[PDB]
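This report refers to the structure that appears directly beneath it.
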Amino acid sequence: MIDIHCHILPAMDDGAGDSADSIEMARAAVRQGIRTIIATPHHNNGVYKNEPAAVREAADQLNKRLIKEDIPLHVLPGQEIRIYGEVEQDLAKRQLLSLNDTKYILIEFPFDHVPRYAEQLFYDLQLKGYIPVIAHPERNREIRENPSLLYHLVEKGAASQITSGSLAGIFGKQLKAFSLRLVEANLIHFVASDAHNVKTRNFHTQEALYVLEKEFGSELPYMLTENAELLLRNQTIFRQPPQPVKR
Ligand SMILES: [Fe+3]
Ligand SMILES: [Fe+3]
Ligand SMILES: [Mg+2]
């Protein structure tokens, strides 16, 4: 399995503190059946800046350690890009990373709102042949209060990625119920860990897949898992017709 959003790189954001932590997360991920992680450290204009070059280097150094430790996990470069107006431009100038240098870009909204220009930015990105993937939309306060915001973005071509832990219920029963609403409505195209540690923000990968199979049947979790395989090798993903979200 391919995990497309994860905070396993050390000394970069709220994720792994040092290499020991990174190794413990990798072991956790192996136990969940994950074999490849696209590292996506937080990248923002003030609080956390994590430059493409530094990400690539931390990922390569972590891989060397994992080969050393005989851990069968491979780490690839990416970023969790906090949305800003100039994403298309900076991407062209290689000042941002897409997920494994593919067409898919992981873009995060601020926690409490969806900036109005998102639709326009995402249209511009698509014209350049990029596909924006919305990070953890179930954790966005405004999408929570007004889930139609997500229906429209996805209909206009955006993909989104749900957090395994949200479906596993580790963030409350409320966040779980909302997450399932989003999946039913076909607004979700990937499941990923967003793992930060092995304590409170662990992977919950198998737990999430099991919840999906019980709620929807065996084909839907299989499709989501396969979307990650397609993303990694820069191929088109499977989409289902989006719909409005039930209360
Ligand atoms: Fe985030
Ligand atoms: Fe994240
Ligand atoms: Mg974080």
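Note: Cβ is positioned from N, Cα and C throughout, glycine not excepted.
If you draw a 10 Å sphere around the CB of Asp3 (mutagenesis position), it holds 28 other CB atoms from the protein chains shown. For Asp3 to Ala, Swiss-Prot lists a mutagenesis experiment annotated as follows: Large decrease in activity.
According to its DSSP assignment, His5 (mutagenesis position) is coil. In sequence order, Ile38, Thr40, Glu80, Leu106, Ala135, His136, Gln161, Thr163, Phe190, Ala192, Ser193, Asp194 are the residues of the chain that are 6 or more apart from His5 (mutagenesis position) and have a CB within less than 8 Å of its CB. Under its mutagenesis annotations, Swiss-Prot gives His5 to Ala the following note: Large decrease in activity.
According to Swiss-Prot, the experimentally introduced change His7 to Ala is described as follows: Large decrease in activity. With a 10 A radius on its CB, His7 (mutagenesis position) counts 24 other CB atoms from all the protein chains.
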